[PDB]
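K.L.:
Quick one: structure below, then a few questions.
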Number of protein chains: 2
Amino acid sequence: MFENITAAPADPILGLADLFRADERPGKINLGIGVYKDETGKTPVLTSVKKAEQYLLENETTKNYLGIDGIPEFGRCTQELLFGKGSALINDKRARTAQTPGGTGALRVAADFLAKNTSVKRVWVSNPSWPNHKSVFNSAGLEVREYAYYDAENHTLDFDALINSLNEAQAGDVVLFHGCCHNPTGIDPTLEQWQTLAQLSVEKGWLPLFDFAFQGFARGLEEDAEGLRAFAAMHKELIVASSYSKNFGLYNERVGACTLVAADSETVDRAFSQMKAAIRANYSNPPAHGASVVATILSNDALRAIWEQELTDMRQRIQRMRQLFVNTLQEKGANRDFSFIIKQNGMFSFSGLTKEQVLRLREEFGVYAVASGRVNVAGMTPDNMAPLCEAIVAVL
Amino acid sequence: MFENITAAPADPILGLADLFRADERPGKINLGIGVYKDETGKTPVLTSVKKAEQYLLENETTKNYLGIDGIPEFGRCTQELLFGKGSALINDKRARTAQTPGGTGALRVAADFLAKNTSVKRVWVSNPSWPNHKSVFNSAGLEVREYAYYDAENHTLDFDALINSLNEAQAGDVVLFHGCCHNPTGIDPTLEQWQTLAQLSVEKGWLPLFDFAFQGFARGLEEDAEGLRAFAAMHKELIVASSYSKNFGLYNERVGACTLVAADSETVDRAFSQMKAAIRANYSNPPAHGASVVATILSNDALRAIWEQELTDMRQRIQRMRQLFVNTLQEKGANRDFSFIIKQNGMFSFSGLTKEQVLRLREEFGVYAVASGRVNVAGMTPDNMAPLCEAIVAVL
Ligand SMILES: *Cc1c(COP(=O)(O)O)cnc(C)c1O
Ligand SMILES: *Cc1c(COP(=O)(O)O)cnc(C)c1O
């Protein structure tokens with residue numbers, strides 16, 4: 001059966017984690033997958049999730065299966081976070097959320113759902129976007145089309161072009177948005193652009209699918225939610241695939257959410273019984289540990305307060321590394337002005353490096369970066385700043 | 001978009017857990033989902049997994065993403081368990097295993113894999129089988145066909161009919177087998193039938209897909225693996241979807257395995273790079289907690305010894321409840337001979353009850369059973385035995 005199955009390509013982000021692992025050089029530097037590291041270049045488990053696990057160890061009685069949609073407290077907390085405490089989507093019982101295995105699991109459950117219970121034929125993703133977006137919607141049966149987004153000469157969002165591009169998406173089509181910290185560019189819409197974009201979506205009949213994986217990483221929890229809340233206010237229907245991997249440092253426990261919203265209580269509940277059927281034909285019901293940890297921190301005032309300080313510490317450490325990086329590239333003789341990266345939000349820098357400069361940096365300096373030129377600023381510490389900056393200048 | 005999406009049917013097993021939850025009667029009894037309960041009708045978290053979690057709490061340093069296939073130690077331990085320590089599939093590096101979100105996740109990753117990288121059009125499942133089998137392969141794009149299995153008058157496996165049925169499956173087709181504790185019948189093949197079945201599979205060119213979810217629940221860990229090992233010895237290719245939900249009482253942590261085997265090292269590795277690509281387009285990489293717990297117990301002698309005693313305690317408690325149940329139905333005036341259930345292996349009893357007796361037992365006695373007549377003997381305690389037996393006799 002398996003004789004002429006040919007080898008799949010390496011995953012553009014996960015394939016690097018493998019190559020990095022196999023390298024033997026003592027000074028190599030990672031800069032690839034979006035995982036946060038602290039001042040010491042370690043990825044610690046947050047104190048607040050560690051307190052939550054101790055509690056879960058003392059207080060669990062069973063490992064008996066959760067329902068298809070996960071922990072109720074988990075989806076209620078998620079709706080508060082995404083839409084505001086006492087939102088009208090919450091109060092009119094317009095939103096239903098299933099607990100999924102990460103935000104990727106949320107993107108596929110949504111895909112599956114739409115592919116099997118909707119007229120959708122086409123999802124619209126930005127150019128550039130997360131590499132795996134194309135792969136999840138194509139597995140579902142959906143076609144991926146791209147829209148204009150980034151002006152690379154100017155290092156800005158090209159809103160006119162983004163409008164004109166999207167001008168050929170039909171009514172019935174899904175349009176994917178990043179909630180905040182666009183991946184890979186780091187450039188987000190303004191509030192005024194998000195609302196212009198919200199009102200155009202509705203006069204054209206696009207169903208919005210938000211990928212919200214970095215809430216708390218651009219300006220704050222709530223501030224980062226404004227764009228989505230501006231869409232929630234205009235729209236009868238939305239689906240948001242959200243994650244807790246980064247903002248909770250809970251990467252390998254796989255914890256996210258697919259929250260579905262329709263015009264009313266009856267429609268949302270009927271639409272969700274099909275979403276729960278897609279889940280049951282895939283992994284059946286979700287992993288408890290990580291999601292019980294989120295629910296515990298979010299449920300407890302003391303434990304929530306510790307967590308928000310932790311996430312504030314992470315936004316601030318990335319912001320200092322971002323500034324450090326353009327400062328050191330300048331005084332290391334960078335033969336280009338790199339201060340546009342000061343303006344990007346998130347864990348990353350979309351540096352401008354070509355595929356072959358990126359290739360040469362791993363092959364002879366051992367600094368690993370994604371081939372789109374995307375580098376992880378949260379992977380930068382004061383201790384490896386001068387080494388990677390010296391490497392970059394040597395290839396420019 | 002969502003206006004005319006109609007409601008999905010209730011899941012035949014999970015829908016009952018919901019109905020049970022909503023019932024208000026103080027004496028209701030569950031008997032539906034296959035979850036083990038102890039003498040007190042509780043589903044405890046095993047002492048050995050509780051010791052493993054304490055250790056993981058002391059000793060973890062990060063929640064950083066696992067690779068697409070999970071924990072290496074986890075897949076190596078899984079191969080020992082499934083095929084024998086020092087097996088030639090292990091020694092010739094013929095087997096590769098991905099860590100999945102339960103055995104359902106393993107069944108779908110396999111489905112996805114085959115649907116996208118193989119000529120397979122049709123999976124063959126027994127009649128009766130696990131209700132969700134049909135649902136996972138149909139989501140993948142695969143057709144489900146059924147083969148003959150159980151003689152209901154005689155309460156036996158009808159091997160002639162099972163042979164003749166399967167006589168119209170072509171070369172290239174998948175045939176699903178249950179490793180041990182057939183669900184729902186509890187009737188397994190003999191060693192002699194498993195080997196007859198193994199040698200027929202190979203002269204006909206069926207690819208075997210084993211669902212192995214109850215290892216340790218019929219006779220012992222190793223004894224329960226004989227059938228699969230008899231197939232492993234004849235076959236160049238196999239795929240086994242295995243679970244640790246029941247034998248580790250780790251139901252909601254979602255822990256299982258899809259292990260793939262090809263004719264040699266090169267083919268298996270090339271076939272697995274595509275299997276890892278199907279995973280990445282679905283939930284991306286697996287939940288660590290449950291799988292790190294399995295790997296820890298299986299890696300440690302002290303902790304392994306405690307676990308095997310625990311699983312031995314569970315096989316034995318179900319065997320005493322099985323015997324109790326036919327004894328009490330007889331002295332409660334059962335108007336049928338029920339001692340064929342003494343012979344079935346596993347958590348269940350395929351009782352013979354019709355859909356309307358099963359319906360009437362939940363509607364006026366509140367004992368919940370699956371509508372195929374399947375009742376969970378591991379849900380029976382000495383304290384609810386007489387109540388449910390009295391209920392059953394009243395409906396016969
Ligand atoms: C991280 C991320 C996801 C998925 O998050 P996980 O929780 O790790 O699955 C999806 N899309 C984007 C853009 C992300 O950054
Ligand atoms: C339990 C079971 C599965 C899946 O096991 P999980 O680990 O709970 O996903 C698959 N098939 C059968 C027959 C089972 O009993």
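Placement of Cβ uses the backbone N, Cα and C atoms for every residue, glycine included.
Pulled these features from Swiss-Prot for this protein:
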type	residues	note
BINDING	B:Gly34, B:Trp130, B:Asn183, B:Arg374	L-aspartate binding site
MUTAGEN	B:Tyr65 to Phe or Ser	Slight changes in activity
MUTAGEN	B:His133 to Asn	Decreases to 60% in maximum rate of the overall reactions in both directions
MUTAGEN	B:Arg280 to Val	Reduces first-order rate constant over 25000-fold
MUTAGEN	B:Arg374 to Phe or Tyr	Second-order rate constants are reduced by >5 orders of magnitude
MUTAGEN	B:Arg374 to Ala	Reduces first-order rate constant about 10000-fold
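Would you situate these features in the structure and describe their surroundings?
P.N.:
Just so you know, the Cβ of B:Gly34 (L-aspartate binding site) picks up 25 other Cβ atoms within 10 Å once every protein chain is counted.
Classification of B:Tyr65 (mutagenesis position) by DSSP places it in coil, neither helical nor stranded. Sequence-distant neighbours of B:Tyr65 (mutagenesis position): residues of the same chain at least 6 apart with a C-beta under 8 Å from its C-beta are B:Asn285.
Within 10 Å of the C-beta of B:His133 (mutagenesis position) there are 21 other C-beta atoms, taking all protein chains into account.
Taking Cβ-Cβ distances under 8 Å and a sequence gap of 6 or more within the same chain, the neighbours of B:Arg280 (mutagenesis position) are B:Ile68. According to DSSP, B:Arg280 (mutagenesis position) is assigned to a helical segment.
B:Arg374 (mutagenesis position) carries a strand DSSP state (E or B).
Cβ-based neighbour count (10 Å, all protein chains) for B:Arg374 (mutagenesis position) stands at 25.
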K.L.:
Using the Cβ center of B:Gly34, B:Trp130, B:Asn183, B:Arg374 as the L-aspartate site position, which other residues in that chain lie within 8 Å, going by their Cβ?
P.N.:
B:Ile13, B:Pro131, B:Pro184, B:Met347, B:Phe348, B:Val370
K.L.:
Return the recorded positions from the list B:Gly34, B:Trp130, B:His133, B:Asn183, B:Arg374 for which some CB of chain A is under 8 Å from the residue's own CB; sequence order; 'none' if the set is empty.
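P.N.:
Near chain A: none of B:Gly34, B:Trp130, B:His133, B:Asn183, B:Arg374.
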K.L.:
For B:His133 (mutagenesis position), which DSSP three-state class applies?
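P.N.:
Helix, per DSSP.
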K.L.:
In Å, rounded, how far does the Cα of B:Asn183 (L-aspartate binding site) sit from the Cα of B:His133 (mutagenesis position)?
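P.N.:
B:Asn183 (L-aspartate binding site) to B:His133 (mutagenesis position), Cα-Cα distance: 11 Å.
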K.L.:
Could you check which of the mutagenesis positions B:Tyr65, B:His133, B:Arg280, B:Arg374 have their CB within less than 6 A of ligand 2?
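P.N.:
None, by Cβ distance under 6 Å.
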K.L.:
What Cα-Cα separation, expressed in whole Å, is found between B:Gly34 (L-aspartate binding site) and B:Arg374 (mutagenesis position)?
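P.N.:
Per the Cα atoms, B:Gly34 (L-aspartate binding site) and B:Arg374 (mutagenesis position) stand 10 Å apart.
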K.L.:
For B:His133 (mutagenesis position) and B:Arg374 (mutagenesis position), determine the Cα separation and express it in whole Å.
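P.N.:
A Cα-Cα distance of 16 Å.
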